[PDB]
Amino acid sequence: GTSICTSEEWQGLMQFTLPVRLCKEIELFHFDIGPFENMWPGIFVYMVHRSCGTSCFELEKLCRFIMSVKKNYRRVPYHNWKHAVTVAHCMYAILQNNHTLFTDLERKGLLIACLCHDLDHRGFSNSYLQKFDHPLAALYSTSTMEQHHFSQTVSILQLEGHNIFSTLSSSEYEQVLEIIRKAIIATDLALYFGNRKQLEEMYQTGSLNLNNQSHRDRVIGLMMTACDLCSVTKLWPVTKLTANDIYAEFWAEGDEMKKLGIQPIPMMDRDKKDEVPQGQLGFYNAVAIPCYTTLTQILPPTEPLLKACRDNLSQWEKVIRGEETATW
Ligand SMILES: Nc1nc2c(Cl)cccc2s1
Ligand code: NI
Ligand code: NI
């Protein structure tokens, strides 16, 4: 089912104003929402306003939406409200450096998609649900969770006075849902591998063209992935801390696989922490680097995200060689 924010919750956010000093920081790729928990909702409003305009959605309908989107996230270590807003910010940063490539309808859809992309997450992966045949795996055969995430989004839209997209033409309403659906589905990392490879080939052969709708969906696809993984693009100490959350969640799933007579993969096994560095190294070379490498080629203003990822790759190599500092 679906939860609704209180009258007290959405009204408090409307009064919200972003401290002056933050306006300058929020624009940067490396900005870290972490030290500002109370502000997160109003941080998103700010990004929506700056990107899509103040007269984009009715403020009340938007604020009701956001605080209900907050409440429908779970107290899991990683795939939580904190993550949703961190992905939204990275998208906002990309959009601001690439504003005129994307239409007004796309930007609003992509920002909403990022905030909604992990809705009602349980801390269990696609592997888990399909290995053990959860009812979600039978209803959604591929990209299982990502389909539930979008289904959750639509359910929140259908709440009393929550529909932010109502003041669009019925044709544009169809379009923005499809943009959102295609964005949320693209966060399934299984799909990423094929997407990047294809996008790379289209760029090298020069056939890439943003006026071709199928190309746009793919670039949007890579952008979604870039935002999903942006923890690997923050400053090393922030990157290190977030990893602890990702693994805290991985390990609790491993704790379930054991009882049902399965040795879970090394990455999810809490008695196998020693492999974590080399696992990150592998994940950067196989997924992260190539994702930010390709995105930069397509959108050169996004280059700082790749610089920061190369930076964190280097720090994981340092941890492997035993050169690790304290960092808490
Ligand atoms: N830093 C991050 N690491 C991972 C791994 Cl190892 C698997 C899947 C997603 C992510 S995000
Ligand atoms: Ni997800
Ligand atoms: Ni995510």
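Easy rule for this one: first residue shown is 1, then count along the chain.
Using N, Cα and C of the backbone, Cβ positions are placed for all residues, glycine too.
In the three-state DSSP scheme, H79 (active site, proton donor) is classed as coil. Sequence annotations record features per position, and here Swiss-Prot assigns active site, proton donor to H79 based on similarity to another entry.
Look at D228 (divalent metal cation 1 binding site): DSSP puts it in a helix. Swiss-Prot lists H83, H117, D118, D228 with the feature divalent metal cation 1 binding site.
Mapped onto three states, the DSSP output places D118 (mutagenesis position) in coil. Listed in sequence order, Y73, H79, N80, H83, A84, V87, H149, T187 are the same-chain residues at least 6 apart in sequence whose CB falls under 8 Å from the CB of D118 (mutagenesis position). Residues annotated as divalent metal cation 2 binding site in Swiss-Prot: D118.
Marked as domain 'PDEase' by Swiss-Prot on the basis of sequence analysis: 6-323.
Quoted from Swiss-Prot, the note attached to the mutagenesis of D118 to N (Swiss-Prot position 830) states: Reduces activity 1000-fold.
Experimental mutagenesis is annotated in Swiss-Prot for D118 to A (Swiss-Prot position 830), with the remark: Loss of activity and of zinc binding.
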(message) Can you give me the residues near the recorded divalent metal cation 1 site, meaning same chain, not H83, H117, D118, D228 themselves, Cβ no more than 8 Å from the center of the site's Cβ atoms?
(response) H79, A84, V87, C114, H121, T187, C227
(request) Tell me the Cβ contacts of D228 (divalent metal cation 1 binding site) under 8 Å, same chain only and six or more apart in sequence, or just say none. (result) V87, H117, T187
(message) Would you identify which of the recorded positions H79, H117 has the most other C-beta atoms lying within 10 angstroms of its C-beta?
(response) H117
